[PDB]
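Trainee: The structure is given below, and queries will be raised subsequently.
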Amino acid sequence: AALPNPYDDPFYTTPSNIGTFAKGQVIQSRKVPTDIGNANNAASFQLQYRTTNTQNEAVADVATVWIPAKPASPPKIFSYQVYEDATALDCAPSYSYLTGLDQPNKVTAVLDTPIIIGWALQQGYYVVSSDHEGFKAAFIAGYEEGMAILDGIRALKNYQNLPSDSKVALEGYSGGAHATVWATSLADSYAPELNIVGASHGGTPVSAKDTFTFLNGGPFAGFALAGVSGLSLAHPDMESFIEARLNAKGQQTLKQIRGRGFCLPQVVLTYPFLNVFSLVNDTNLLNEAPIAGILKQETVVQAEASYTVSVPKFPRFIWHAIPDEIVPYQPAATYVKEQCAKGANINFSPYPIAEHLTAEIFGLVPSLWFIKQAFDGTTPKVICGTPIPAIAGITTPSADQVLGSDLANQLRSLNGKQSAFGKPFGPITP
């Protein structure tokens, strides 16, 4: 690619004086060439900034920002979260965004991603996409991800000298939706000064445990293992518990998934029909200390949580395939149900006839339209959590009206094309 592998780059290291930096303070910046940056005539930069990890230690992270040629005013920050879905450093979004084709997780940056970030830049929004997994690549570690994203937004504000009351919106799907919901959940306590006006996420993993039990032993069982890997990297007490119980097969498998170049496509292809419990000497692994307690912390479902879960009050759009075969629908429906009961403002779009990858496209145009409405202060008034399948041209403007001819044609060409997961994308409308 345009830069060396992150493993070979001192930009992806925490400096010794990291404790002198405030949360979201920029340590370093560099100009980078990106596919999206070239396509939209927007300057892209990488920011090394200070953030906080799960163990509450000061650490560095990297985010990619795009500066629109003609910015909207007042300043609007669009925070985009990718479905990285891996536990290796070079799977980082920042590296995948670069011009080049050899990045192992390149696929996460070339399908619907350029359309979304492209659209935001054409609106004049400043765009930030953080490496939400951090330098340890702790996949599905909620506190790690949420804090990294919120500091990433702070980093862009600091870098571009944007006003303290700049409007913020967040968007993501799949693994990116987990990162997004966690950022919105931690915003009140960790980053209350951020003017978050809206959020939009779909195919959302809201419970680490429920996603694990859903995926384990099936064709996408690699993500169950990746989740175990990522949580362990974020929780040292879980790491030690699992390592002591790993058999010979388990020890080599855990090393493999954390190895350089092992990213989303490798996770998909390598571990179909893997039972994660065959890697340890205990089937009751999840119900035991300290794992049971950690899983009660690594959820935004109040019924499962061992803490009081935040209820973001700003307008939100949440979509999901009811028949989702990768990220379970019911935990996400329960989350919406719980949030609405405690006073959330959620536009809920469950699709009765869809899959994980087809709902990714079905909810895209409505997602972006909702975000523009959140920025303009014109989100529709709905009964919280009432099922309204969102359809471009019916419940929102058409793909061409929202995206323009160029980006809508790019979205239409995704129909029948292989995704990161191997499954094909479908049409814009169900």
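Swiss-Prot numbering applies to chain A: residues 32-461, in that order.
Note that Cβ sites are derived from N, Cα and C of the backbone, with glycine treated the same way.
These came from Swiss-Prot, pasted as-is:
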| type | residues | note |
| --- | --- | --- |
| MUTAGEN | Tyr204 to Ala | Reduces enzyme activity |
| MUTAGEN | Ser205 to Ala | Abolishes enzyme activity |
| ACT_SITE | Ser205 | active site, charge relay system |
| MUTAGEN | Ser231 to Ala | Reduces enzyme activity |
| MUTAGEN | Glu319 to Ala | Strongly reduces enzyme activity |
| MUTAGEN | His351 to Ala | Strongly reduces enzyme activity |
| MUTAGEN | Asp355 to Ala | Strongly reduces enzyme activity |
| ACT_SITE | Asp355 | active site, charge relay system |
| ACT_SITE | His387 | active site, charge relay system |
Trainee: Of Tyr204, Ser205, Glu319, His351, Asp355, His387, which recorded positions come within 10 Å of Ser231 (mutagenesis position), going by C-alpha to C-alpha distance?
Mentor: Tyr204
Trainee: Quick one: of the mutagenesis positions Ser205, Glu319, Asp355, which has its CA closest to the CA of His387 (active site, charge relay system)?
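Mentor: With Cα distances computed to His387 (active site, charge relay system), the winner among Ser205, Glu319, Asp355 is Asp355.
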Trainee: Indicate whether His387 (active site, charge relay system) is helix, strand or coil by DSSP.
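Mentor: SS state of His387 (active site, charge relay system) = helix.
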Trainee: Which residues, sitting 6 or more apart from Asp355 (mutagenesis position) on the same chain, put a CB under 8 Å from its CB?
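Mentor: Residues satisfying the criterion: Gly234, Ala385, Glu386, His387, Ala390.
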Trainee: For the recorded positions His351, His387, which Cβ has the most other Cβ atoms within 10 Å, all shown protein chains included?
Mentor: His351
Trainee: Let me check the 10 A CB neighbour count of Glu319 (mutagenesis position). How many other CB atoms are there?
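Mentor: Total other Cβ atoms inside 10 Å, all chains included: 12.
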Trainee: What whole-number Å value do you get for the CA-CA distance of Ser205 (mutagenesis position) and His351 (mutagenesis position)?
Mentor: 10
Trainee: Rounded to the nearest Å, what's the C-alpha distance separating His351 (mutagenesis position) and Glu319 (mutagenesis position)? Just drop the number here, would you?
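Mentor: Per the Cα atoms, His351 (mutagenesis position) and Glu319 (mutagenesis position) stand 31 Å apart.
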Trainee: Hey, how far is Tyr204 (mutagenesis position) from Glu319 (mutagenesis position), Cα to Cα, in Å?
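Mentor: A Cα-Cα distance of 31 Å.
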